[PDB]
Amino acid sequence: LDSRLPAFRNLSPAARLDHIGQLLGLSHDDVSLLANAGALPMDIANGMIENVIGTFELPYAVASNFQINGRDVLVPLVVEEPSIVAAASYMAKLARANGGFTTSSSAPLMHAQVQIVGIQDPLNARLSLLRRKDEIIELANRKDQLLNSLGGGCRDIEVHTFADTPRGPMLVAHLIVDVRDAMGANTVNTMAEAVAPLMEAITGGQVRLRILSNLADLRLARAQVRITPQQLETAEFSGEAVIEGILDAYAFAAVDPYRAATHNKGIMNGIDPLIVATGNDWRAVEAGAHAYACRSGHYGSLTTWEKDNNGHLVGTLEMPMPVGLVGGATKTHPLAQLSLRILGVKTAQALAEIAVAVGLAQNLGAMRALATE
Amino acid sequence: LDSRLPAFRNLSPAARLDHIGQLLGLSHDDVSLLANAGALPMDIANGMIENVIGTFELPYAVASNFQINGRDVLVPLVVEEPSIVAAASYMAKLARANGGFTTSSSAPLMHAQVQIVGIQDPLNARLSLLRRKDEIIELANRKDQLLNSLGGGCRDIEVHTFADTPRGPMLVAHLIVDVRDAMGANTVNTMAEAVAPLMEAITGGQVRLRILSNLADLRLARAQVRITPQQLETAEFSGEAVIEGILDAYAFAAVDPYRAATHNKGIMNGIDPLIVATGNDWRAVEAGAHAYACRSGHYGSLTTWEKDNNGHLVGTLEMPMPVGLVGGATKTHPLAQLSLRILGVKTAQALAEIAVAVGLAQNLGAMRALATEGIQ
Ligand SMILES: C[C@@](O)(CCS)CC(=O)O
Ligand SMILES: C[C@@](O)(CCS)CC(=O)O
């Protein structure tokens, strides 16, 4: 695949679609899903959420130029705000000259929290749970034998205590679960329910909340980009000056939460539209992103920007990225399925890696604009 | 208006739309917007964002039972996830018995940041700016006198310094701007560009970034809700026990960021779909929400939950809520316009107040469900 698409921004929607269809070898019927309104039929919409009276459209666009680990990728995006798609495509174009985006990710690990109350000895109870961790993990896995056959499953437990809260002592167990190609909520919640009676028997306490954590800090996706001074030169500014300007902008975000919020918002401008396009839960991605940004006790920037030993601008984005190819609405929405086909992703972590690449590209575009104005 | 909508959940989408139309007295044109697919014309969609190849639908629903400061309101919501609309509606139903939701909000005040570098004396330059505050404010208000006449405009400036960063000393001025019915990005960005040469002249430094802050902590919206033990009783638990369970869940969110992230995610399950339904920018609302949640140096719960002196469960939500009735897709999307018609909102702050009421209801619904689920 070649993702460049010259003159794409100036073609009509119909011509853009026909071009995409030809590039990907989409069927006439697949193309029909975008060529005509109503790809989400009312019986599907009515079964997705409650009190439905119709559907609501946002534009469906494709960003060009993206290249991930040497392979060109076309990126569908659904959003209402101008400039996002153009900035994504243009920054991807610059990235291409220097090898594109380089990405990696952790295993798709999610936390299931099991909150325990009603015991006077939470610190002791924690050791009781750890002593019997194998038994707990085995019980969790008995509950989802298919997942284990697919290469996922409960891998570990960790246990945290809050001995002094205004509501008394609490213990919180985390199941650490490989969820393969799911976002993971229903998967881990089910395991949390399954282990609850055993945890009560072990601790002598009362289980309260059984629920995933959206602070998915064991499910990280990583992206790198490199830009040379030559690429950033303007009529007004030399490329070296622009790079220094960008580093100044980054330092500003790193110290001032008023700037970091806006800086990170820019990243999410790139990410959320891909989440929507793939039928994924954007609230979950947002919560993981912003909570991770303040894990140090200070709300800072999700990206980093530096100058390497060669004087080149180098950027990173590492953040939680819980997304699915299966589960939720990723299967139910015919256009979510088409998006996955366009992307060509075969695992959820592959989708996660594309997400962070697009987030990094958007942040680069935002700061290049702010540093050159 | 009566927002109770009996049996709404079980009616057909067509019958639901008819009942809404009757209640609001919607025109034929308005009803036809939702009855046929493709309400967003491709010409409009193509002008909204770049590289458009089609459109993407999400379900469009209406939450029932909401009441804001004694007035019933219907709430449109666009989202993919089940249980949200039902939970919102059911919690709103319970809220009604005790006076519904009570809301307030600050003026629609947004920050424009002006970053200045390369000053050898940033602390001194800060005082130079403050001495000439009125002069700066006057210049900011020069271009848009329509905004001033509508009761908006630059109200104040604050100046902050970061004298020791790895890239040298930085001075950051904030223009504090009343943006009336806009989210405010265009308004404040324009003012920030306008005052920049004057700030350079005063400080002797170089202006770099001129940009709104999404941490809109001067644009707060507030909601309150009250629920009695009687309303929360289940087959297994007394209402009193359920209230204690909810308070335990709240304390858990207040101490553990792994819980707080999920707890706040639930709030945003309520809010974001209303933001989408009104053509507004949900990334802006998300960033303001979560950054505000950590302002104290610990990422905590946006809501609060307490038991009052009568033993009633009382909840609050106060958070940044920058939204518009004008600008971009809010204007150009026919269904964003329909959503505003359904809501009946006359100011952006009124929309903000409904947003926090829905966020508060959603959090309550989530905690109630988690607190009442039996151990298997
Ligand atoms: C340009 C930006 O505000 C997003 C526009 S909605 C992000 C940033 O400031 O870095
Ligand atoms: C139930 C909840 O996870 C949202 C479902 S997406 C929120 C919460 O845990 O309070």
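Sequence positions for chain A are given in Swiss-Prot numbering; the residues included correspond to 3-375, in order.
Technique stated in the header: X-ray crystallography, 1.7 Å.
Cβ coordinates are placed from backbone N, Cα and C, and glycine is handled just like the others.
Features as listed in Swiss-Prot:
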- A:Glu83: active site, charge relay system (ACT_SITE)
- A:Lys267: active site, charge relay system (ACT_SITE)
- A:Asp283: active site, charge relay system (ACT_SITE)
- A:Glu52 to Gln: No loss of activity (MUTAGEN)
- A:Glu83 to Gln: Greatly reduced activity (MUTAGEN)
- A:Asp183 to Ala or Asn: Reduced activity (MUTAGEN)
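All features noted in Swiss-Prot, drawn onto the structure.
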| residue | record | DSSP class |
| --- | --- | --- |
| A:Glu52 | mutagenesis position | coil |
| A:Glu83 | mutagenesis position | coil |
| A:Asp183 | mutagenesis position | coil |
| A:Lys267 | active site, charge relay system | helix |
| A:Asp283 | active site, charge relay system | coil |
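The two recorded residues A:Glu83 (mutagenesis position) and A:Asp183 (mutagenesis position) have their Cα atoms spaced 29 Å from each other. For A:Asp283 (active site, charge relay system), the same-chain residues lying six or more positions away in sequence with a CB closer than 8 A to its CB are A:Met185, A:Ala187, A:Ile277, A:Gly330. Taking 8 Å as the upper bound (exclusive) on CB-CB distance to chain B, the recorded positions A:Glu52, A:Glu83, A:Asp183, A:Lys267 give A:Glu52, A:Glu83, A:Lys267 in sequence order.
The mutagenesis positions considered are A:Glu52, A:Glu83, A:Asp183; of these, A:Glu83 has the fewest other C-beta atoms within 10 angstroms of its C-beta.
Rounded to a whole number, the C-alpha distance linking A:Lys267 (active site, charge relay system) with A:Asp183 (mutagenesis position) is 27 angstrom. Around the Cβ of A:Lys267 (active site, charge relay system), the number of neighbouring Cβ atoms within 10 Å comes to 26.
Distance between Cα atoms for A:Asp183 (mutagenesis position) and A:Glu52 (mutagenesis position): 26 Å, as a whole number.
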